[PDB]
Amino acid sequence: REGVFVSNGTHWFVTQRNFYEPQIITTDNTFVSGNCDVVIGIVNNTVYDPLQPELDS
Amino acid sequence: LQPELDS
Amino acid sequence: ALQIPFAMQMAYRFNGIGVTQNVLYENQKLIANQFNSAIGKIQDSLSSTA
Ligand SMILES: *[C@@H]1O[C@H](CO)[C@@H](O)[C@H](O)[C@H]1NC(C)=O
Ligand SMILES: *[C@@H]1O[C@H](CO)[C@@H](O)[C@H](O)[C@H]1NC(C)=O
């Protein structure tokens, strides 16, 4: 949404681009647009859902 | 949220 | 100088003019071709007259 995706090789995070501060990737940190075919150089991993704890209510 | 609150 | 991939530098330059950055990545080959064609026309433009 604003920031950059980065990884310590094992895990994927998003950060603000002018100071390293890792955030867990979530559907409020990010926005959807279309499908994995068109983006050159995309990667997989999970995106976590902030509603999931109350999906488990 | 409303389709998720269908749970 | 902090290295960054050139497609991501353009994504953050689009994000600087009120265009959501997915508009770049969904069009990257077309945007690269528009730039490559446009910079080609500069050589002919400069060649045409002093
Ligand atoms: C990045 O660079 C190397 C060498 O050009 C290439 O093998 C690799 O596929 C490239 N990846 C992307 C996402 O362009
Ligand atoms: C992501 O995973 C799918 C299978 O779920 C696979 O087909 C695809 O090639 C993977 N993409 C990348 C960029 O690794």
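Chain A is numbered as in Swiss-Prot; shown residues: 1091-1147, in order.
Backbone N, Cα and C define each Cβ position, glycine as well.
Listed in Swiss-Prot as a natural variant, A:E1092 to K is described as follows: In strain: Theta/P.3. Quoted from Swiss-Prot, the note on natural variant A:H1101 to Y is: In strain: Theta/P.3. According to Swiss-Prot, the natural variant A:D1118 to H carries the following note: In strain: Alpha/B.1.1.7.
Long-range Cβ neighbours of A:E1092 (variant position) (same chain, at least 6 residues apart, Cβ-Cβ under 8 Å): A:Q1106.
A:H1101 (variant position) sits 18 Å from A:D1118 (variant position), taking the C-alpha atoms as the reference points. Within 10 Å of the C-beta of A:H1101 (variant position) there are 12 other C-beta atoms, taking all protein chains into account. Residues within less than 8 Å, Cβ to Cβ, of A:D1118 (variant position) and separated from it by at least 6 positions along the same chain comprise A:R1091, A:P1140.
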